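This report concerns only the one structure given below.
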Amino acid sequence: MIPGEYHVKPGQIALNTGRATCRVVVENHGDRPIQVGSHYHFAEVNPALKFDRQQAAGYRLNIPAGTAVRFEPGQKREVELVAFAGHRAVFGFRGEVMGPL
Amino acid sequence: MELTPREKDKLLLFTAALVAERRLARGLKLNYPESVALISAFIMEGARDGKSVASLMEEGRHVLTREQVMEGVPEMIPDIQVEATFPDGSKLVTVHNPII
Amino acid sequence: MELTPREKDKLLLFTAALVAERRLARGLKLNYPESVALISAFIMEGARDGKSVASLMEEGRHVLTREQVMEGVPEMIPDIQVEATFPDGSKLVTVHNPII
Amino acid sequence: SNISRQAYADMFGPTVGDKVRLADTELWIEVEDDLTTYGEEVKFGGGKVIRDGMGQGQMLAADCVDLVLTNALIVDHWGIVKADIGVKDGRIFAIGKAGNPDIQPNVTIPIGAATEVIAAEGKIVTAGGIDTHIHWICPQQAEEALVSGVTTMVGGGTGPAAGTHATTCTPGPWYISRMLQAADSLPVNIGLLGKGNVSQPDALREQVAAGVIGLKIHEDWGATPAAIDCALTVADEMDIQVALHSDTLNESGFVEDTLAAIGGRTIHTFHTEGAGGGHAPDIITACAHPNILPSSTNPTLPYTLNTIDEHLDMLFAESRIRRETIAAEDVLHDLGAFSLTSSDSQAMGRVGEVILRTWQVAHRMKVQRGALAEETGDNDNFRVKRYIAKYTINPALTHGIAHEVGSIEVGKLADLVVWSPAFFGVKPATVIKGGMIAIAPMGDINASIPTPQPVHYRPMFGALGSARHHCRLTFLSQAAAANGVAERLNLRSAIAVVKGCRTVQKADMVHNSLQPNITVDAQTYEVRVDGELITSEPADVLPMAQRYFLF
Amino acid sequence: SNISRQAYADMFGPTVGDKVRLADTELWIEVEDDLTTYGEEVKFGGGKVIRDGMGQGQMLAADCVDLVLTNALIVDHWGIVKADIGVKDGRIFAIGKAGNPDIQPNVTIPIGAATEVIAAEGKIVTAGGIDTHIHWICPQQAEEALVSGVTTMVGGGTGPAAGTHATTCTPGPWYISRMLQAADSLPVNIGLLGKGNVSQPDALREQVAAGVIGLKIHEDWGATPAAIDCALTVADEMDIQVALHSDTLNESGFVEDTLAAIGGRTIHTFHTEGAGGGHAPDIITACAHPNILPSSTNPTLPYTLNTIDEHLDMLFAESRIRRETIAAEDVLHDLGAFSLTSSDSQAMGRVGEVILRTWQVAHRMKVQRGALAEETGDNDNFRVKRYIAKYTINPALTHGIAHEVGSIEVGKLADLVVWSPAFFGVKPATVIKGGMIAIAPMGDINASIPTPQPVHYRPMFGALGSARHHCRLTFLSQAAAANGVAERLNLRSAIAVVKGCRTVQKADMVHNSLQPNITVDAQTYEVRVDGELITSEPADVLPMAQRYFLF
Amino acid sequence: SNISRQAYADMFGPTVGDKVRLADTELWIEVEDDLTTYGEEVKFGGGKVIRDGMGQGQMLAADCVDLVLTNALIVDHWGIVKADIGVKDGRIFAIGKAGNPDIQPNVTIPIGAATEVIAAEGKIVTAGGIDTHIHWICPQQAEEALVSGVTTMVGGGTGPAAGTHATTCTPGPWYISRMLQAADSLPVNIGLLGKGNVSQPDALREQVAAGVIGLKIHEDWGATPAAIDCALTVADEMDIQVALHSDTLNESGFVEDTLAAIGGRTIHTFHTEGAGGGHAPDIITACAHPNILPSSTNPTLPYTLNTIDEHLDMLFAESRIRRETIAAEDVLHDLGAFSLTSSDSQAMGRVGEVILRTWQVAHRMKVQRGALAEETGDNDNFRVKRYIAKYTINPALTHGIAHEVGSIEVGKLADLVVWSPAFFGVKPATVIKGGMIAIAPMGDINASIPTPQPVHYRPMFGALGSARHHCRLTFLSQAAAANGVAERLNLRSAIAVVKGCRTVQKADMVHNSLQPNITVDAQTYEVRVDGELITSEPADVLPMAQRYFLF
Ligand code: NI
Ligand code: NI
Ligand code: NI
Ligand code: NI
Ligand code: NI
Ligand code: NI
């Protein structure tokens, strides 16, 4: 007996189903580490991260909500992106879009 | 003495630990509050003695064992935290999984 | 510990009993508050041990005798009541004429 | 991508199909539904979802909620579901999916710059409890009740006076006015009961017009057929509730005589089992009638080994305290024949144990009787809904305040209690009153973080001065409200009016509408329903007890 | 039928002829009269008298009392009688026979639906005490005093500041205003004293107009003939009282010079014995004059074995602390030469021991001197009336507030203290302020009854927010009241005005009007009245001490 | 006549040339000036100076001060001088020579009948501290801070909610209004910060118009260039301050990108060293800019042996917690590169240790680096002025409230702290709020004097109800004040408006205006100023620690 214990049924959960995704190779050219959150507009991340920003437009990381991906200096890796939904209107970040798309 | 609110608050912790201490002495399996109080008071005295944070983080995991507490208690206490005045001022001691 | 108001209130009772306990140990004849505190704390520990209400109602009348308290004290205490968490929850223990 | 169910539960709390043990009892709940879109859950923190342009939008305050409880596991009379809870203007705005519609799908609870966040993942959220049997013997009872998870207190009294020690009555306009004024100082919603024992209607109307939301008929002031009839007549015309503690002495008549005096009119019977007062030894038969809303006081819940012993000396007594009716009471609760639980604070009841004892009874009944006929699935969901209703929605309906409080439904006051599963029903993680945290466990004030020892309940901002007044309600009768009592007494808290006290009947009690054909043997005191004997065994050890309390 | 006297006393408290021991002292009181009709006593409870149609009538609120204290044994300056006490609108309505005129005879206090009940059978009821020597060093003093049975506090101060540590003065309009505002937060009646040490009348008039009900002349600010004369002149024109702590140093003159400066005008002399301050070593001779209202502070009451030792280090000191005058003081109180007792809170006095010490002196005097010349019967009734007057009616008369408080008489504020005989003067059972219980002993908040341990004093509803404001009084000078000070400062409590401070004289002090021909030997400090030496022996053990206190 | 210097110091406190050790540290202050006239010092007591016609004059209240602190040793940013302090209408009236002009010379602070006295001889008096990094996690923090000597608290929060646990933000009009109302209940001056993380200006303007005096930009809500720019634009138009906790993850850019977004606009950078949050690992370079007002949170002050160990588990963490920057921070404070100290209450900071830790850093720096280049004489006067400015005047200037509080200058609110030299910075003797003592050490309430044990901090009259409202300030933005927010919410306390938040720059920080050419090695984290390595050694034992605290 363990107070308040869970009895989680085995298996897995499929995240962000039915949505457009794309893979992008990203390389950190900066001298300091960079960490990106699940819902950040990928196309507007720290400028030291080199990748096809045009392909990442309107996309965010296809990772469980709340988690992040870290890039140590010089690190290169391929990440999977999933498209924003809702009104698909981007406001904030580096102020590059500030409107729909 | 000019006791501040925090000093008086700690008197409450100390007294709760006195209760637990006598019960452990009788041979009882401690419950949740008694366990937290006992280990917490141990750390405060450790700091008064001048032990380091690193040493207490380790020693604190050896105050009570799974056989000295009620069922489910170890899982109810993932960690115990307490601050006390060390020779170099107030420091926070975090004891992870204190009961095993 | 997440101590509720009632748990903290009982800490006051426990501490009052510590005072009485040391005085009885010195050989003093206890006064009114000391007597009430000592017998009350005895019952609370009894419940922690898992004794029944019926047993404590009897045992409580044998903690202090008329010769261990000041004159008039037994008559000032027609009964003593206290609640504690028994294995089966909170229960009220009433000790009638505890001092004889 | 994909994520395993265990890692998911650890991050966002359990989802559909997962089960959770309630504290250290044998009761297990299963998530029936989840209102999220997997991958779009909102989480707060560094690099998390609730940030500008992401999970947080650009809307003005008017278009977003003031507070969002994220990933909450709701346990209420209507369901056990996983969802985000939105709170706006101190009331429940929506139960759904929180976030920013600019980038997220299915958002029903918009989060903006004006939104505060309470992380509820891994926590169980319930409505605040409602205790309708309060003896206002001392003001300290409010904090004790609030800490236990009770946010509304209905009762009567003037302090530690003989009348109040025995009855839930605030006698007359003067004391009523004084107590309505004192109520502004307490962090719980409050409604007062006046002394209903009189055979002159005007003496009752004055009290209702002064502010009481009900009238208590207590045997100590004379629970005679004449007095009972008088109180019900006034209740019928002023839309207030009547609470009854009948004639234990059978002085003016037997239970059937009292029932005859009631004459089919709506009435709330206090401690219907009898130990706390009532026609010896068959007041319990009242639960068979359609106009009776029956409740139990808590010392007899549940039947344990020490029960009879303590009750006898706590209290002719042998005719009031009966093992037979005490054992039957637990079962009647399990069947839904008794619809409410309450305390009877400091007058044969424990103010901080209404919730705790309700769950102990549920545990003991599951252990002894197994699954209810209504249960579906391999969980205790229905029994949990039946029991939580006893101290939330049913007391609210009985006293005409269900339009304001009593459950987690849109438009109702945001009185919510957040619980860690291991401490469910015992020690809450956060108690919210009207949209603000009013009391919660708090560690060292001088610590670098809020968690270091000693951790104990301390009043928060929702319990302070004017913020408190804005987050609590003082219930008045329709007549008092119209007479301008609030303005005359210069009451500072929000005011609410009671209504619909005369039209509620046993059939309206959520999940507890059974009207059993119950009988009590005058000699043996044995309780039978349809001729079958109703009884149970006393517990030697109970959950939610020695594992959690220091004393 | 018939009932034995012992069973009767056990059921309704003692009656005519029965005697009761006061706590553990040697003082015994005898019931002088009983206002009941044997067989018609009102008792509350199951199957008792106060029930609909029986002891409770059908009258509307306006025709019945809000509260009735049943079967009380009243101990007041006017008598020691058994009776029911009726309270209406926060004031004493009647002392007589309670019940329902419909079925009972001789009812003078009608009990109706609007009536709350406090069972006082077996209890002693007294008026609330009045301490007129308060140093407002800290607000915590109010609770300490209230718990001891003191309901009105008159004094001065601004908090723990040097000026206040030494004197009972609230200096100037700003501090006066601030303290009048702070007073609304305290559960006792309050009146403030300003700094009277000035030789410019206008500086005093401003303070009176700001709200003070008196002016304190203290040697630390210069108790010179010029200052004394100035304060008395203003007091004479504004109807306020002057309190004096004379020139101990004999700097501006001797005691006869100060007396000459006073010039026959009314004045309250603080700690007239001298240890607490005053012309060394003969300030005590002031009690011989008709215009002097003399009081004692409590550390010297009564003379015990440890007295001199503690006083010396507590405090040239050898000229202020004199065994001769300290021993004489107890006797002068017994003879009625000294008319009041007070504390001198945290400035050579104990705020929670004014009442307790007054009774210890009475005990020690009975033990040493026997019965007073005024005693009649085999009881200590007269000595009890003489002493209770020292901390109730006499302080009220001295400060012009006797029209509101000070005794149990109709029309006065219902400030009452209920005592169990075994704890009389030590620990009250209930302290009522303006008709509501303000503080009382209270057991476990979560208990099934209010009696389980731990039992300790806790604030009740009469001490909460707006209810408190309605049950306490802030005393103002006639000028402040007229100037609209209450409206300007937005004071929330009830306001009362002082009057008749200039016309009271020694002859008006109830049971304490003796003007002895007293002398003090300049060399030996010996006190003589009519040439005879006045002295007493120091106690080694006192009642109301170690048997009741934990520390 | 003549008097020896030692006897003089014992009677009136030290004078010109005498040195005093601050608590148990190695810091010594030397009296720079004395404003008295030897022989004319005012002293209160029996036979002393402040008496009618002597040190006390005949003037009316309007022509004299309400309170005088006699013979105080003032320690402020402008000097360390011996003088009398006059307080009138709750504000600092004058720093000079108190007394009566009728008989004394050079009197600048007239003492009259309306004057209260606080004896400060032998005591050090300072302005009340100002903590601008408060997380309103619980109301108990106010008492803790007040007891430590902090009288103004600026921060944000709604109670123990996830958003507040992490950020100093009171989100939106509803919570802002509720918290402004709750503020009337607390004994400290209060100003609130709203959530500044939004890219829509109107959502920010609403919050400012609701009452916040600043906007907190925190990485947990998204510290992006877009959000930063938006908050600064609104701050520039509404004259409010912006506090920043930058992007530690370097997600939106590096430190240079954030600095670029700021674009030379005024901003207060929280915990500029980085451990408490900010661009890893070079946020510390911000102290080189003219528009950045940099502060430190207290857990890293000063660098000790246990620091790294506790911080690591308190908190990728290895990039935030750096020994290199933690050691450099102490030195940067000593050089005046960092201008403020604050707590970061219960979110990686200790609310009652802002003052204590500031002095421990000063001690450790003196011990390691010796005298500052600015020091003159054989004392630590300049280092003391540089450090006291960090928690008094500089925080006041940074947040636009220096016109009301922050130092002991005429016209400012009388928020003063009296310290005995042996307990300087650790345990105050008296804390005065707006002219009234609000909290102080107090012994046995029932004692004959205020000094007997147990002595512990207890609320005084300045912390009670209406007196409290009159002695505290609630700061509002100019827009809120104009919109009538105080009248709408019915705020009872005095109101003050912030102004001049946009025009303050690093050059305005008193004694802490250094703009070093500082660099941080991306790999090693080493801090260099002008190429030289900045570092220090960790303390094994600190003053103001185990000698004073029970736990
Ligand atoms: Ni009842
Ligand atoms: Ni009841
Ligand atoms: Ni005096
Ligand atoms: Ni005095
Ligand atoms: Ni931060
Ligand atoms: Ni912070």
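Heads up, chain D uses Swiss-Prot numbers, so what you see runs 2-316, 332-567.
Cβ coordinates come from backbone N, Cα and C, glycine included.
Per Swiss-Prot, the features are as follows:
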BINDING   D:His134, D:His136, D:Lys217, D:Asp360  Ni(2+) 1 binding site
BINDING   D:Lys217, D:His246, D:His272  Ni(2+) 2 binding site
BINDING   D:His219  substrate binding site
MUTAGEN   D:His134 to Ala  Abrogates activity and reduces binding to nickel ions
MUTAGEN   D:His136 to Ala  Abrogates activity and reduces binding to nickel ions
MUTAGEN   D:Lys217 to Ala, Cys or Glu  Reduces activity 8000-fold and abrogates binding to nickel ions
MUTAGEN   D:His219 to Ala  Reduces activity 500-fold and increases KM 1000-fold. Resistant to inactivation by diethylpyrocarbonate and iodoacetamide
MUTAGEN   D:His219 to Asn or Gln  Increases KM 100-fold; optimum pH is 6
MUTAGEN   D:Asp221 to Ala  Reduces activity 1000-fold and increases KM 10-fold
MUTAGEN   D:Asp221 to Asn  Reduces activity 50-fold
MUTAGEN   D:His246 to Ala  Abrogates activity and reduces binding to nickel ions
MUTAGEN   D:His312 to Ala  Enhances thermal stability above 50 degrees Celsius
MUTAGEN   D:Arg336 to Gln  Reduces activity 10000-fold, but has no effect on KM
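In terms of Cα distance, the recorded positions that sit within 10 Å of D:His136 (mutagenesis position) are D:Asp360, chosen from D:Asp221, D:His272, D:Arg336, D:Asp360. For ligand 2, the neighbouring recorded positions among D:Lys217, D:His219, D:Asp221, D:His272, D:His312, D:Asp360 are D:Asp360, by Cβ distance under 6 Å. In sequence order, the recorded positions near chain E, meaning those of D:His134, D:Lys217, D:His219, D:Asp221, D:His246, D:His272 whose CB lies under 8 Å from a CB of that chain, are D:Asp221. Cα separation, D:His219 (mutagenesis position) to D:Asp360 (Ni(2+) 1 binding site), rounded: 13 Å.
Sorting the recorded positions D:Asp221, D:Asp360 by the number of other Cβ atoms within 10 Å puts D:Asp360 first.
What surrounds the Ni(2+) 2 site, by Cβ distance within 8 Å of the Cβ centroid and not counting D:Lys217, D:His246, D:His272, is the set D:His134, D:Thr168, D:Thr169, D:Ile218, D:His219, D:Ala244, D:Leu245, D:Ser247, D:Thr270, D:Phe271, D:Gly277, D:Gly278, D:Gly279, D:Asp360 from the same chain. The mutagenesis positions shown are D:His134, D:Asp221, D:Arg336; of these, the one with its CA atom nearest the CA of D:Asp360 (Ni(2+) 1 binding site) is D:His134. Checking the mutagenesis positions D:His134, D:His136, D:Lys217, D:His246, D:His312 against ligand 1 with a 6 Å cutoff on the Cβ atom leaves D:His246, in sequence order. With respect to their backbone Cα atoms, D:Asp221 (mutagenesis position) and D:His272 (Ni(2+) 2 binding site) stand 15 Å from each other.
Around the Cβ of D:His272 (Ni(2+) 2 binding site), the number of neighbouring Cβ atoms within 10 Å comes to 27. On the backbone, the CA of D:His272 (Ni(2+) 2 binding site) and the CA of D:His246 (mutagenesis position) stand 8 Å apart. Surrounding the centroid of the Cβ atoms of D:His134, D:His136, D:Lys217, D:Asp360, where the record places Ni(2+) 1, the chain contributes additional residues within 8 Å, namely D:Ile135, D:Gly156, D:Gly157, D:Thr168, D:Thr169, D:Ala244, D:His246, D:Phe271, D:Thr298, D:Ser358, D:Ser359, D:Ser361, D:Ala363, D:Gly365. Counted over every protein chain shown, other Cβ atoms within 10 Å are most numerous around D:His134 among the mutagenesis positions D:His134, D:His312, D:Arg336. Here the Cβ of D:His219 (mutagenesis position) has 26 other Cβ atoms within 10 Å, regardless of which shown protein chain they belong to.
A count of other CB atoms within 10 A of each Cβ picks out D:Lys217 as the most crowded of the mutagenesis positions D:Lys217, D:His246. Cβ neighbours within 10 Å of D:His136 (mutagenesis position), excluding its own Cβ and spanning all shown chains: 27.
Cα spacing between D:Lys217 (mutagenesis position) and D:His246 (mutagenesis position): 8 Å, rounded to the nearest whole number. For the pair formed by D:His312 (mutagenesis position) and D:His134 (mutagenesis position), distance between Cα atoms is given as 19 Å, rounded to the nearest Å. For D:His246 (mutagenesis position) paired with D:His134 (mutagenesis position), the C-alpha to C-alpha distance reads 11 Å.
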